[PDB]
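Everything on this sheet refers to the single structure shown next.
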Amino acid sequence: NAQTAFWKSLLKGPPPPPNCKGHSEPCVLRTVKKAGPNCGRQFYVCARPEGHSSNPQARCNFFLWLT
Ligand SMILES: [Zn+2]
C-alpha cells in the first residue's frame, strides 16, 4: 500500500504549537519587531490576556524561541 501512503505524508502540516505549563493550551507565535540582532526572530508565549499576578486565568510565563 505504498503509493497511497506516499502522498498522505505530504498532507501533514508543521507540528502544533507547544502548550504552556500554566494552562496547557496552545501558545501563540509572536515576532520581534525591535530592529537589531533579534529582528524578525520568532517565539512562543502563553495566549491568555494579561492580568493580575493573583489571576490564574491571566497569561503565564511560557517562553520558547522558535528554531
Ligand atoms: Zn498559559
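Counting begins at 1 with the first residue displayed.
So how was this one determined? The header says X-ray crystallography, 2.6 Å.
Including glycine, each Cβ sits where the backbone N, Cα and C put it.
Annotated features in Swiss-Prot:
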BINDING   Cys20, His23, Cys46, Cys60  Zn(2+) binding site
MUTAGEN   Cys27 to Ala (Swiss-Prot position 470)  Reduced interaction with pcna. No impact on binding to ssDNA. Failure to recruit checkpoint proteins rpa2-a, atr, atrip, topbp1 and rad9a.L to DNA single strand breaks
MUTAGEN   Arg30 to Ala (Swiss-Prot position 473)  Impaired binding to ssDNA. Impaired nucleolytic activity in the absence of pcna
MUTAGEN   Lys34 to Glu (Swiss-Prot position 477)  Impaired binding to ssDNA. Impaired nucleolytic activity in the absence of pcna, but only reduced nucleolytic activity in presence of pcna
MUTAGEN   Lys34 to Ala (Swiss-Prot position 477)  Impaired binding to ssDNA. Impaired nucleolytic activity in the absence of pcna, but only reduced nucleolytic activity in presence of pcna
MUTAGEN   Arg59 to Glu (Swiss-Prot position 502)  Impaired binding to ssDNA. Abolished 3'-5' exonuclease activity in absence and presence of pcna. Does not impair endodeoxyribonuclease activity. Loss of hydrogen peroxide-induced chek1 phosphorylation. Failure to recruit rpa3, atr, atrip, and rad9 onto damaged chromatin
Secondary-structure category, per DSSP, in which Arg30 (mutagenesis position) falls: strand
Among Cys20, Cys46, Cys60, the one of these binding-site residues whose Cβ has the fewest neighbouring Cβ atoms within 10 Å: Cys60
Shortest C-alpha distance to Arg30 (mutagenesis position) - which of the recorded positions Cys20, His23, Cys46, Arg59, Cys60: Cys46
Residue from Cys20, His23, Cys46, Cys60 whose C-alpha is spatially nearest that of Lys34 (mutagenesis position), among the binding-site residues: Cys46
Lowest local Cβ density among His23, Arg30, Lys34, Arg59, which the record lists as recorded positions, within 10 Å: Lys34
Cβ neighbours of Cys27 (mutagenesis position) where a neighbour is any other Cβ within 10 Å: 21
Extra residues within 8 Å (Cβ to Cβ centroid of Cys20, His23, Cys46, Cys60), Zn(2+): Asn19, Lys21, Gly22, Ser24, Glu25, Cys27, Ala47, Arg48, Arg59, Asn61, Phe62
Cα separation, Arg59 (mutagenesis position) to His23 (Zn(2+) binding site) (Å, whole number): 9
Recorded positions whose CB lies under 6 angstroms from ligand 1, from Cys20, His23, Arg30, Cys46, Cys60: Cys20, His23, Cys46, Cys60
Rounded Cα separation (Å) that holds between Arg59 (mutagenesis position) and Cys46 (Zn(2+) binding site): 6
Between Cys27 (mutagenesis position) and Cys46 (Zn(2+) binding site), the C-alpha gap once rounded to whole angstrom: 5
Collapsed DSSP category at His23 (Zn(2+) binding site): coil
